[PDB]
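K.L.:
My structure is below; once you've seen it, I'll send some questions.
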Amino acid sequence: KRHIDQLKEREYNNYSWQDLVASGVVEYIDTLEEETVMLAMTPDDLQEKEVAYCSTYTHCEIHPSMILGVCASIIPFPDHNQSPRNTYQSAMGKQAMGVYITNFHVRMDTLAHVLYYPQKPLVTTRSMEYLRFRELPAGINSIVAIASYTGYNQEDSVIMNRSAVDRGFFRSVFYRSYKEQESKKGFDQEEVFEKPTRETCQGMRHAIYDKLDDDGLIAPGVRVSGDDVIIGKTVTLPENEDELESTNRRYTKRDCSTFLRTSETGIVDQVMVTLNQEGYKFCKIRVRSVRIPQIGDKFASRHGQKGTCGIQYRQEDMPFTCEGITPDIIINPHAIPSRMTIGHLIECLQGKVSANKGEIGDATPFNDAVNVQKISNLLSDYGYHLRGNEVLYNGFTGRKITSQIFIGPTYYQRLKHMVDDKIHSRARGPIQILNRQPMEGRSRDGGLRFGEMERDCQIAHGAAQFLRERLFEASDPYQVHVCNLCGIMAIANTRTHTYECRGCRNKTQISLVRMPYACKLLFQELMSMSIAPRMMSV
Amino acid sequence: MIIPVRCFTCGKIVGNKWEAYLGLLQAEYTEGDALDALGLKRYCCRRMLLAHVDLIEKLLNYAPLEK
Amino acid sequence: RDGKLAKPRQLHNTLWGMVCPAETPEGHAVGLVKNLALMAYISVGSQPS
Amino acid sequence: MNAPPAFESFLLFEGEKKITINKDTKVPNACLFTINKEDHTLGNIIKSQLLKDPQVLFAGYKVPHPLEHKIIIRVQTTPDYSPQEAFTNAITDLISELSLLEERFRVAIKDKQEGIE
Amino acid sequence: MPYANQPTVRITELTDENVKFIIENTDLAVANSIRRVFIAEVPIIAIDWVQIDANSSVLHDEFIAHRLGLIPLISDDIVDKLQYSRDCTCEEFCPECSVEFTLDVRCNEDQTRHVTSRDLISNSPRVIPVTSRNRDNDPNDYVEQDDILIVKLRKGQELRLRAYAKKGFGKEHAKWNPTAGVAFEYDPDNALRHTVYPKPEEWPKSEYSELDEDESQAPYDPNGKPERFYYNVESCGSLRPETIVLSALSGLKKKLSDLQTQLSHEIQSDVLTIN
Amino acid sequence: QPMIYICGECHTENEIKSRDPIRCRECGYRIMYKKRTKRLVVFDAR
Amino acid sequence: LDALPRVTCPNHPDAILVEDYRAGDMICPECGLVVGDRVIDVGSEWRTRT
Amino acid sequence: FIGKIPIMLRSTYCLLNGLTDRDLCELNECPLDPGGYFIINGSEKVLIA
Amino acid sequence: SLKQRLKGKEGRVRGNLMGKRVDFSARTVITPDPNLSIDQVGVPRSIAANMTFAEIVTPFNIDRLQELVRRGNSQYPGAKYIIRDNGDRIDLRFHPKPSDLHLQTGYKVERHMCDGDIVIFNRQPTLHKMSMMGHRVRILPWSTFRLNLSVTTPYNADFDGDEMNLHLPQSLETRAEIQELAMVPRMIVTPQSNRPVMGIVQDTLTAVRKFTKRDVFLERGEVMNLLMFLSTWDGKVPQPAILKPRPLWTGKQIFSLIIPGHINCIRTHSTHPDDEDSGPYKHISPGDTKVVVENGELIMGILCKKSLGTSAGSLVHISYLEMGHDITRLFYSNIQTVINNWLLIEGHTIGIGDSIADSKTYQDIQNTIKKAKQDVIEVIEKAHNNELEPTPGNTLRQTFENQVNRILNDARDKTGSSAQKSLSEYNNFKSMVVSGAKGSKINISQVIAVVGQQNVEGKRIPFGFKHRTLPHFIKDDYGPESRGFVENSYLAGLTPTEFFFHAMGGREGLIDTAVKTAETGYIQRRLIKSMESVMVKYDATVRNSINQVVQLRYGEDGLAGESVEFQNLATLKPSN
Ligand SMILES: [Mg+2]
Ligand SMILES: [Mg+2]
Ligand SMILES: [Zn+2]
Ligand SMILES: [Zn+2]
Ligand SMILES: [Zn+2]
Ligand SMILES: [Zn+2]
Ligand SMILES: [Zn+2]
């Protein structure tokens, strides 16, 4: 115990951990050594001789929690919870949004999510201090009531208080940093940062350079949207091949001015210009955007019970306690027992009493504290039902609800799952004429994928005509003329007069067929292999 | 961080009672007495303040807070 | 890679105190991906001579 | 946002009307009225106010959807007593009670300029 | 109608921050709805327009602007007098539908400077501003009545901004809500048995339970009806709680009268006749 | 437009409409900052 | 049908043919008729021994 | 001269390793950013075990 | 490589024909909406702003259609484009006089997508015919899809963050085609296993159990309140179930109101209560527990899922047969609305109280474990004496490992059975388990009493630590903990060692799941590529793509599997 006092002496003077290593009261141990050692679980119980089945112990664990990793260390009493849920939490914890360092201002990463009002866990594991988690929390301990309500919280979701959202519930900033470089494009050809006018340049399709400055860059603090040109630059190409007068003010000034993707809206956060090892002049600009909780956005409990916001209601509509306390969240009861997440209740029960105590409880799974009854007995002492269950009044009729409610505080996660970034749709737009397929995706405003199995279902559906609409009309429509003499697709077709099938001397017996254009290409591809496939109704 | 006015659970103001609490802590090493003095008779309000944390001072620790 | 099929992933008991059992991705890389224990350490190599 | 502004919850468009009146096409001396930009909060006292009336054969209400701001009320009274009078009677009675509640509140608060003890 | 409640009223306790009272002879639906009125329904003035002229502080304008919302403006000047900016047909805003605010601070001092509501001034005619040593030329301040610390400034940081306070109500946004949690209680003995309360000893007694105080674990009456609602209004500071109640009571009546007028209009606009 | 960003490390506006190679007086560093926008900007308190 | 380059209509010789990258459409405002064709948009394709 | 070797953050040769938090904030560095991963072309890079 | 380009490896076949992109489609995250009719789907306004339909002008609606053109792109109830008979299309956003623009019958107008329109909705991944269904749109705020709970059931969707895909047909044939086939109401019964696919679940299922309680009583005021919730109602108030001392209605009376008035489903209460028969026959005191409804009126019986659906003898299947999909869908939407509203006011929760049992039994349970612990030692010592008798056809070790396993199972079962007894019927957990929701007795054992033995492939935890599992154990240890037995409860917590064994098994479930997830996609592909060659013919004979006969008739009867039902022939009666 005196050595502990030495460890205490170290806070001021010195007594290194290495000296503790030098003390040889503890040693560092590999698995090969473990095979031979007689390891002890705990100093206390194992030293007892009264029931000493063995006393040949050689070494003992510092604490069983040392097995745990960074993620597992966060959730209290994991053993009262189903084991995979913790792995799901370990993954989902990684998925949560939050702060990450101190100097966010100097930082200009492509993507970031930071919470306005983070909170250290009301119930904490002591090691999280070493994890500096209380320094950098990634959620808040919200007070939740467990009730099905209207079923809008069914299956991995929750109903939340909109009026709480008004107070600043889980609201967050989103920062995206844009970077852009200027550089050569040949011996003479190069990009040129500027603010070109619509007549002094081409390749501008339709977008205007109003936001720009003469430098070609937008000013900091400017309101932005998913269409306008964010960085202005243009590259003349031939310098001499244009010659003689097809002059125009656009000349050969081809546009290469950077614009924002057709989705984001917001304000310009920051603009920074410098140069690199490549030597080329380049600029970096940070764009600020605000993330607010919305219906359907993904959220999660500290106990691996994730859920989306099923809906949001005003505080008045919400059912309320004797005080009129509306919970921050309304979780479906049934989601817990199927997953068997009792620990989730312990955060609430420990949190409730800690809040009343006005003092933090430790979240170490292994204790002698007797958290069950003693806390419950203590919960009764603050003047509450010893089990935590409490009656609440109706949000609409005001009447007391038939069942009693278990309500209390809980550490919650805002997950990296912007639903508005997940949505995608199109009815018509840019295609891929090379195959006549829709564009690659949302960042190019493309169409949505059609899979082999939707086809397989569609055959099983028997609705051939809908597939036909989908395969042909909703993706690849084409018209072809064939010679009556031969199923070979051969025409010159004056698309205002003649048609003809050269090699067959066809002058009138032309016929029209409807097939996919991509399919016609495949067929032309067969002909390039010297194959002459042909086709008729006869 | 930067103590939000009004307890999310109720609406109880605390736009200056953080530093006062910090004052209360320096004056009295009894959180209960501190928490009580602030008038936060409700534990929802207590959780608000108890679980609050203010890193800004570390942010302030930087010198390059000029441009 | 080398040595495949009829080998899989589950867990080894000696991993106790060496790796957190819960700390793994829920993807196909589950168990295939491991994570350092809270107080585990790695040998740097020395000369016994 | 892909969601309407907050005032839209209560504010009506220039083409909207607060309430719509329809007769029932199913049973005699009955009608179904639709109220726009309103909730059960109003609905419940009025149902109760009508329920308090013994001349009422039927009275009931619902939003078409909680997200939606609209309610519909079905009411049936005795064939000699129109459902319109019942709604009119219920509101006038209720408003009158509220005024006295306010006045007694005024009397109750006024009744301690200093202290009750 | 032949019969209605007498809405018995009794006021128990009142302060500038809270009011406790007991209402009797009334419907539960009326009690909850008026309760819902206390929060959402009450009209208030709050900031809706903010321009930030300069900010060399660490926080970003939108953080402060959200905070400017979070500021608890007192409403003790009949804020209802101002017309709504939408209806005031004025170019976006005017003093008849807006108040103006301006804040300018610069930290030339080497030590960290603190910014407060006081740095923000009502440029519009002095309708009662933020509650920061303006109401309290009273030897009864909390500790300073510096109510809100806007931000802190280390040497070299500056903040220039403008604000417009505008008319609104709690239903619009919580910042316009002049009330915190609202206390409410009826029938503590659970004679109505709205819920089981298995083993009533597991349920501590409510302060109102204390009245009929009882050791019979919960007396019962099947014929009972909700009565003697116990109230305790908790104002957020924006207005004196009882005065909030009157404005709430006035508003709900007005809300109903307009529907009656519309109800007359429904029968006017209709082909129906009544007399 | 008098604006032009400001150097990062000397923390000083260069301030001109020039195609100069992002240089900076006294402070040789290339890190540039651009002034706040000179525009009307409304903010809500929501 | 050689008169393309960017301006023609059946009712009038087109004066302007704006390219709406957003919808990927070609519009001729002064009358009202998609000249048809969005070739895959150059504004979509503006991110792109011896 | 033989080369320029990319160095791990918080290395012995990462001279910031001796500086205080206050020094690091003076450098606009995060005191709770121990590093241990390279920065390559301005991008952060970590070796997987 | 020219062959390669074709070959399929991202070629013309696999990389183009087998999978491509399409238009008139949307995908988002899913959100719940029990208030939605089974045909409804909630749809984001932005999507609705994005989605359009090109309608051909008819003189009956041309004036309205012109208003959409006049309303234009500047609002949702307007139109973006018009496509003329000759083929010309017009952008109304840049048109100089959108309102003044001429139009006639036979022209097509691209108007915005509107509500009441029928769309086709799909899961991804797609596994069966109900995985793609026609749906009715509902235009709503926020970019979320809202759906009826029971539509989740065939979809197996989870609001944890699943996306699913929707497609909007642009042809009237297909609109009919989707309406006559792809629509969900026809999808109710599966031909794969002649059973219904719909299923009311969780909160709804639990409140229904709660609602069938004998102690359920209603007030006249609330009956009117309940009546308005009805999606349909006769307009005629029912007679009170009680008149004196005071007028009252029963929940069974009111549930029976929900029920269509000339159809019945009999007996399958399918709940634990009563007595695996024999007992309830004692004496036909035959009510409450067992389910019985007559003339659309429920006589007695707490409800279950086997009653509620996705099983034989279900009310859902017979309603589909008699009332048809259309009446059954409206009944189903209606019941969910009502039960939801009752649940909302009735309420339901869960707490540590639900984990509370009797101390003495809890004391007896541990002591039951102690005897079992003692029972294991008796088995260990005899084997160590080699006086233990090996089981015939097995080794002594196989006997020993088997013998310890029966004990660890008997004790856990005994202590579990004590916990089943120890819980009140008042409990939400027992309520949740009984209702047929996501729970069971084994859960109670695990949460309250004991998780039980952990195993590897069914075998006790192997001696990976040199004839040991851990250095905390002695060498040659054979204790159940030394081999993964989790004696504690989720309430009791777990030892460091037990948690690890618990973590290990969680991997086994998870790894198997990931592997199973990839393989099913592949096996199916092998399956589909084979079975795609066959279809039914008009001569009833089953034939292939080259018209050859597979069967004389499909299933040797030519009848629909959905019209098949489980029946007892009973002609195999014992005595002649
Ligand atoms: Mg799922
Ligand atoms: Mg689910
Ligand atoms: Zn030919
Ligand atoms: Zn509070
Ligand atoms: Zn005005
Ligand atoms: Zn410089
Ligand atoms: Zn034209």
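Residue numbering in chain G adheres to Swiss-Prot, whereby the residues present occupy positions 7-54, 105-106 in order.
Method of determination (from the header): electron microscopy, 7.2 Å.
Just so you know, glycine gets a Cβ as well, placed from its N, Cα and C.
Look at Swiss-Prot and you will find G:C15, G:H18, G:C34, G:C37 tagged as Zn(2+) binding site, backed by experimental evidence. Here Swiss-Prot describes G:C37 to S as a published mutagenesis experiment; the accompanying note says: Does not inhibit interaction with TBP. Inhibits the recruitment of RNA polymerase II into the initiation complex. Quoted from Swiss-Prot for the published mutagenesis G:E51 to R, A or D: Defects in transcription start site selection. Supports a level of transcription equivalent to wild-type. One entry in Swiss-Prot concerns the mutagenesis experiment G:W52 to A. Its note says: Partial loss of HIV-1 Vpr binding.
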K.L.:
Highest Cβ count within 10 Å among the recorded positions G:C34, G:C37: which residue is it?
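P.N.:
Per the Cβ count, the most surrounded site is G:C34.
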K.L.:
What other residues of the same chain, not counting G:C15, G:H18, G:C34, G:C37, have a CB atom within 8 A of the CB centroid of the Zn(2+) site?
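P.N.:
Everything else in range on the chain: G:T14, G:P16, G:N17, G:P19, G:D20, G:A21, G:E36, G:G38, G:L39.
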K.L.:
Of G:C15, G:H18, G:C34, G:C37, which is closest to G:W52 (mutagenesis position) if I measure between C-alpha atoms? They're all recorded positions.
P.N.:
G:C34
K.L.:
In DSSP terms, helix, strand or coil for G:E51 (mutagenesis position)?
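P.N.:
Assignment for G:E51 (mutagenesis position) reads helix.
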K.L.:
Does DSSP give G:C15 (Zn(2+) binding site) helix, strand or coil?
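P.N.:
Its secondary structure by DSSP: coil.
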K.L.:
At the level of the C-alpha atoms, what whole-angstrom distance separates G:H18 (Zn(2+) binding site) and G:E51 (mutagenesis position)?
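P.N.:
So the alpha carbons of G:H18 (Zn(2+) binding site) and G:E51 (mutagenesis position) sit roughly 30 Å from each other.
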K.L.:
Within the chain of G:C15 (Zn(2+) binding site), which residues six or more apart in sequence place their C-beta under 8 angstroms from its C-beta?
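P.N.:
Non-local contacts for G:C15 (Zn(2+) binding site): G:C34, G:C37, G:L39, G:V41.
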K.L.:
In terms of DSSP three-state secondary structure, what is the assignment for G:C37 (mutagenesis position)?
P.N.:
coil
K.L.:
Drop a 10 Å sphere on every Cβ of the recorded positions G:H18, G:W52 and tell me which sphere holds the fewest other Cβ atoms.
P.N.:
G:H18
K.L.:
Same-chain residues six or more away whose CB lies under 8 A from the CB of G:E51 (mutagenesis position)?
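P.N.:
For G:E51 (mutagenesis position), no residue qualifies.
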K.L.:
Please list, in sequence order, those recorded positions from G:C15, G:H18, G:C34, G:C37, G:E51, G:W52 with the Cβ less than 6 Å from ligand 3.
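P.N.:
Not one meets the Cβ criterion.
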K.L.:
Output: those recorded positions from G:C15, G:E51, G:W52 whose CB lies less than 6 Å from an atom of ligand 7, in sequence order; none if no residue fits.
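P.N.:
G:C15, in sequence order.
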